[PDB]
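Data first, discussion second: the structure below is written as structure tokens.
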Amino acid sequence: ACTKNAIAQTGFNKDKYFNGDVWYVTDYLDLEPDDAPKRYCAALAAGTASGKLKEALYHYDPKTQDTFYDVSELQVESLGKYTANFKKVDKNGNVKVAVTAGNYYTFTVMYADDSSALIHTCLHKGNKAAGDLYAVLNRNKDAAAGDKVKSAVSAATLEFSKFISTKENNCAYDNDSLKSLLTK
Ligand code: HEM
């Protein structure tokens, strides 16, 4: 089950975060034992498309090759805290699994600057358990976590040493599909 009421960044700059560009997950922390593989690739685009706040997600397990995209419509709960639906889509935005009640995630931006961010998400999918996830993001897929984001991890009373890096997994991303999925 999820247990964290993540606190959004003071003074969060929504237009800078939701600028239409891509964020790569460089490190992740799942608080639920065996919720996450040990090796993963994930990225997201975030932007406003025709007045609607959107995310597009990509997940890839580099061992199994399991791959899926989602597009998400975000509703605002407060500054930097959202509830997102999700429909599963192919990389061109064709619907595979429609939006349905009880498929949603919460999404909280705990820290962000122009290049890095720390987020929390609680995924609810049907009758699946939930679970908390933290992710360190960067605009550069190859960037080591720096001092602004590692300090934010400590300020959230977390240990960065507990986070699992995605860097040793040869992750390759279709940035074009993530950007175009924002419109879908
Ligand atoms: C970047 C932030 C992330 C968000 C917002 C997020 C959101 C989601 C959503 C919405 C789904 C369900 C998709 C669908 O069924 O259509 C999902 C599934 C999944 N995510 Fe994430 N995810 C994120 C990052 C990650 C990371 C970094 C990992 C682990 C390394 C991870 C592991 C998983 C796994 C294993 C599933 C499959 C769950 C299942 O159906 O049994 N996710 N995620």
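Using the numbering of Swiss-Prot, the residues shown for chain A are 22-205, in order.
Every residue gets a Cβ built from N, Cα and C, even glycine.
Features of the protein shown, as given by Swiss-Prot:
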type    : residues            : note
MUTAGEN : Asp51 to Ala or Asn : Loss of NO-induced conformational change and strongly reduced pH dependence for NO release. Stabilization of the ferric-NO heme center and decreased nitrite disproportionation
MUTAGEN : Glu76 to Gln        : Stabilization of the ferric-NO heme center
BINDING : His80               : heme binding site
MUTAGEN : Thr142 to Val       : No effect on NO-induced conformational change or on pH dependence for NO release. Increased NO association rates
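Features as recorded by Swiss-Prot, highlighted on the structure.
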residue : record               : DSSP (3 states)
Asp51   : mutagenesis position : strand
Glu76   : mutagenesis position : strand
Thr142  : mutagenesis position : strand
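Rounded to a whole number, the C-alpha distance linking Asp51 (mutagenesis position) with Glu76 (mutagenesis position) is 21 angstrom.
Only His80, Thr142, of the recorded positions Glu76, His80, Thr142, place a Cβ under 6 Å from an atom of ligand 1. Residues near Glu76 (mutagenesis position) in space but far in sequence (CB under 8 A, at least 6 apart, same chain), listed by position: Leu65, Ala66, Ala67, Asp91, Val92, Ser93, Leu95, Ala105, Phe128, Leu203. In this structure, the C-alpha atom of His80 (heme binding site) lies 14 angstrom from that of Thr142 (mutagenesis position).
In sequence order, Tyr126, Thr127, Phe128, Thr129, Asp153, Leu154, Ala156 are the residues near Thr142 (mutagenesis position), counting only same-chain partners six or more apart with C-beta under 8 A.
Here the Cβ of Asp51 (mutagenesis position) has 18 other Cβ atoms within 10 Å, regardless of which shown protein chain they belong to.
Around the Cβ of the residue listed as 'heme binding site', a 10 Å sphere holds 15 further Cβ atoms from the protein chains shown.
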